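K.L.:
Before we start, here is the structure in question, set down as structure tokens.
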Amino acid sequence: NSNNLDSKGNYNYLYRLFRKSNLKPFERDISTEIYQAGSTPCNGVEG
Amino acid sequence: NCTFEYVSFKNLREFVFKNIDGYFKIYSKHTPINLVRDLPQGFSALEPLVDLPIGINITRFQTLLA
Amino acid sequence: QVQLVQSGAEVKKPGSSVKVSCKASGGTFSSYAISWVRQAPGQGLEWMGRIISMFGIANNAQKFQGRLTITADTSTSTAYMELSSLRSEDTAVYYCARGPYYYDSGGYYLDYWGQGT
Amino acid sequence: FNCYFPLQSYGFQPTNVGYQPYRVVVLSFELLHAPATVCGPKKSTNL
Amino acid sequence: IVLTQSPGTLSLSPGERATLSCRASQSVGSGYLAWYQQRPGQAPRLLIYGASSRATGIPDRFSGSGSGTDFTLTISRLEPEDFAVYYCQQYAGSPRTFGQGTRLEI
Amino acid sequence: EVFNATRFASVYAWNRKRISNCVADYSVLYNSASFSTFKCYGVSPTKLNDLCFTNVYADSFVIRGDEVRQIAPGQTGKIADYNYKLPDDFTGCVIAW
Ligand SMILES: *[C@@H]1O[C@H](CO)[C@@H](O)[C@H](O)[C@H]1NC(C)=O
């Protein structure tokens, strides 16, 4: 359990989601990959 | 509760109507015969016409005659 | 509660560099997607940049791309701007922006603005 | 406060702008032991 | 993109049911537009976000609507303190873009 | 043909059209932007063209702009419930223009 050391609201933890379609095992991935997932416009501030 | 309306003795018409896995199959064959009394000593192969999803517990069937 | 102190008004020779602060007091800083803006006298306001404080990466608006550098100093809880190759038309009052863009949380655009430079 | 005929009417007029009509279609998607009668096309690739 | 509003200024005495529309040239998403209110000699204040997603902390009198190519901000009950300048704001893809502004006068 | 029909029925008399034995380009529906709202939860729009179901029932009617905002999930109001109801549970794209 982490209620003792965390959960104050605690927002520190970040989990990456749609940036990679798949991913090979046991590599650490820090690449920002600014705005990727699937779209016709790209590489800006997109909604 | 309803589905796709499908538009489409001298001769003997043979039909095999079977319902398999919810897929309703129509087999037809037309052949000329001269023996009006009883079934001829002939070989007929029935081929599919169309497939339809009725899928129920069919327990009875009525022929309709004009 | 949250406020960004404005400085004494500045006049600069063209081609110089101007540093504009953006103070954050109160609340949980470094979570919101901090941005940047300005408004010319008698003209509507225009956006310049976006800074993600956690990865310290920024992008520049097309019209001002290649002239504005944006960084966020997490230690001082401040947002910094660097503008080079200043010209005569570039003079205007400059503002600072914040408001949260999270991921699939919506609400990309929000206020949390200050008063000026 | 007796009756209040329930079928009151929308008023549509081009000057009406909060009252501006927008057209909505609702699709319901379900599958029950039948051929997928709705389909997605696939183009021919040259042999 | 050009955010066409209705109109540049509307000279209306208080209380009208005012549709302060905004029309983007291209479709900008139906949860993807926002309106900001600037007090005189101040910094603008957000009133409606995501086109129809009512902003928290705000009274119901201000309410955004519309979709596709024509979007609308509605003022249901104009009040004396509601006279101000309002700016719409593109929220879909591309840089944040602001309209030429609508000044609401008495 | 359904969308370009001259007259739609009233919102209370919602025409129920059964959809079968036809090809639907959901991906074209998503990419096309004349349709103002194409909100989606259930299935990714790119894979939508791939994915196919057996029975589709489609509902057609016309409402106000405010009521288009009001007919949204997890919201309480007058038109949303009183005369033509959309259940919380169904899996089905809501398309408005
Ligand atoms: C067939 O199913 C529909 C589904 O609601 C129902 O409305 C209809 O009454 C059923 N058919 C008959 C003849 O009742």
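Here chain D follows Swiss-Prot, giving residues 486-501, 503-533 in order.
Just so it is clear, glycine is given a Cβ too, placed from its N, Cα and C backbone atoms.
Quoted from Swiss-Prot, the note attached to the mutagenesis of D:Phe490 to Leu states: Increased resistance to neutralizing antibodies and human covalescent sera neutralization. Recorded in Swiss-Prot as a mutagenesis result, D:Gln493 to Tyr carries the remark: Reduced host ACE2-binding affinity in vitro. The note that Swiss-Prot attaches to the published mutagenesis D:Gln493 to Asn is: Reduced host ACE2-binding affinity in vitro. Here the residue is the original one, while Swiss-Prot reports the published mutagenesis D:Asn501 to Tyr with the comment Increased binding affinity to human ACE2. What Swiss-Prot says about the mutagenesis result for D:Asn501 to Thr is this: Reduced host ACE2-binding affinity in vitro. The note that Swiss-Prot attaches to the natural variant D:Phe486 to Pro is: In strain: Omicron/XBB.1.5, Omicron/EG.5.1. The natural variant D:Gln493 to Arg is recorded by Swiss-Prot, whose note states: In strain: Omicron/BA.1, Omicron/BA.2, Omicron/BA.2.12.1. Quoting Swiss-Prot on the natural variant D:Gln498 to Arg: In strain: Omicron/BA.1, Omicron/BA.2, Omicron/BA.2.12.1, Omicron/BA.2.75, Omicron/BA.4, Omicron/BA.5, Omicron/BQ.1.1, Omicron/XBB.1.5, Omicron/EG.5.1. Here the residue is the original one, but Swiss-Prot notes a natural variant at this spot, D:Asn501 to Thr: In strain: 19B/501T. According to Swiss-Prot, the natural variant D:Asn501 to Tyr carries the annotation: In strain: Alpha/B.1.1.7, Beta/B.1.351, Gamma/P.1, Theta/P.3, Mu/B.1.621, 19B/501Y, Omicron/BA.1, Omicron/BA.2, Omicron/BA.2.12.1, Omicron/BA.2.75, Omicron/BA.4, Omicron/BA.5, Omicron/BQ.1.1, Omicron/XBB.1.5, Omicron/EG.5.1; May enhance affinity to human ACE2 receptor.
Context for these features, please: burial, neighbours, distances.
P.N.:
Reduced to three states, the DSSP call for D:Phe490 (mutagenesis position) is coil. Cβ contacts within 10 Å of D:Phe490 (mutagenesis position), excluding its own Cβ and spanning all protein chains shown: 5.
The C-beta environment of D:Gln493 (mutagenesis position), restricted to residues of the same chain at least 6 apart in sequence and closer than 8 Å, is empty.
For D:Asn501 (mutagenesis position), no same-chain residue 6+ apart in sequence has a C-beta under 8 angstroms from its C-beta.
In the three-state DSSP scheme, D:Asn501 (mutagenesis position) falls into the coil class.
Other C-beta atoms found within 10 angstroms of the C-beta of D:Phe486 (variant position) number 3, with every protein chain shown included.
On its own chain, D:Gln498 (variant position) has D:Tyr505 as residues at least 6 apart in sequence with a Cβ closer than 8 Å to its own Cβ.
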